[PDB]
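Everything below concerns the one structure shown next.
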Amino acid sequence: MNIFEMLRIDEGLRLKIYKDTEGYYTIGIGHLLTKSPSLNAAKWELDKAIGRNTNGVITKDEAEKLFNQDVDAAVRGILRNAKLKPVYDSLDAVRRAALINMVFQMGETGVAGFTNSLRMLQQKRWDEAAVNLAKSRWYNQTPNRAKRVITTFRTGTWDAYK
């Protein structure tokens, strides 16, 4: 499996404008459109993103390519972070997947907030990291997802996704 596969399941797919847990206008595969309440703004963001007028409706194709960008964007931000870089450097191919999800789901900052989890990670202390990642709002809010993520960090296997 891979990050793509991984996040596809976590975020689902929707070719039409929808609302994320916070009341944010989103599309495709976790694609944040806007933070404005104006569904008119959310729409424009789209057409800007797609590069065509979409009347708020997209193709698999479009979602998937936006999906690719998002990730890479994600990826980039990590490499650019001082806190993350070293952790990401340290991981294996599966554990990174698991970090990237985190950054994707919450942004750079919120991931750099897990200070002690970041530490334990870097020290390869799996179990411990796990025990600690679970003591967050994150978990308490999207436990569903947080347990897959955590289990990944924990095992280094894709089991939580099989």
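Method on record in the header is X-ray crystallography, 2.1 Å.
Every residue gets a Cβ built from N, Cα and C, even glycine.
Looking at Swiss-Prot, the entry for mutagenesis of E11 to N says: Loss of 84% of enzymatic activity. When other Cβ atoms within 10 Å of the Cβ of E11 (mutagenesis position) are tallied across all protein chains shown, the result is 20.
Quoted from Swiss-Prot, the note attached to the mutagenesis of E11 to A, F, H, M or N states: Complete loss of enzymatic activity.
Among the features that Swiss-Prot reports, active site, proton donor/acceptor is placed at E11 (among others).
For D20 to A, N, S or T, Swiss-Prot lists a mutagenesis experiment annotated as follows: Complete loss of enzymatic activity. Counting only same-chain residues six or more apart in sequence, the Cβ atoms lying under 8 angstroms from the Cβ of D20 (mutagenesis position) belong to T26, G30, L32.
Per Swiss-Prot, mutagenesis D20 to C is noted as: Nearly no effet on specific enzymatic activity. For the recorded site, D20 (mutagenesis position), the DSSP three-state label reads strand.
Per Swiss-Prot, active site, proton donor/acceptor is recorded for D20 (among others), and the stated evidence type is experimental evidence.
DSSP gives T26 (mutagenesis position) a strand state. Experimental mutagenesis is annotated in Swiss-Prot for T26 to E, with the remark: Complete loss of activity at neutral pH; covalently bound substrate.
A simple way to gauge crowding: the CB of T26 (mutagenesis position) has 19 other CB atoms within 10 angstroms, across all the protein chains here. Here Swiss-Prot notes a mutagenesis experiment, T26 to H, with the remark: Facilitates transglycosylation more effectively than hydrolysis; covalently bound substrate.
Per Swiss-Prot, mutagenesis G30 to F is noted as: Almost complete loss of enzymatic activity. The enzyme is destabilized by 1.5 kcal/mol.
Under the DSSP three-state reduction, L32 (substrate binding site) is assigned to strand. A 10 Å cutoff on Cβ-Cβ distances gives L32 (substrate binding site) a total of 15 other Cβ atoms nearby, all chains included. For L32, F104, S117, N132, the entry in Swiss-Prot reads substrate binding site.
Cβ neighbour count for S117 (mutagenesis position) (all protein chains, 10 Å cutoff from its Cβ): 24. In Swiss-Prot, the entry for mutagenesis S117 to F states: 10-fold decrease in enzymatic activity. The structure shown retains the original residue.
Looking at Swiss-Prot, you'll find the mutagenesis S117 to I noted as follows: 500-fold decrease in enzymatic activity.
Among the mutagenesis results in Swiss-Prot, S117 to V has the note: 50-fold decrease in enzymatic activity. The residue drawn here is the original one.
Among the mutagenesis entries in Swiss-Prot is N132 to I, noted as: 5-fold decrease in enzymatic activity. Classification of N132 (mutagenesis position) by DSSP places it within a helix.
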| query | Cα-Cα separation of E11 (mutagenesis position) and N132 (mutagenesis position), in Å? | reply | 24
| task | Only counting partners 6 or more residues apart, tell me which same-chain residues put their Cβ under 8 Å from the Cβ of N132 (mutagenesis position). | result | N116, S117, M120
| remark: Taking every pair from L32, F104, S117, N132 (the record's substrate binders), the biggest C-alpha distance in Å rounds to 28
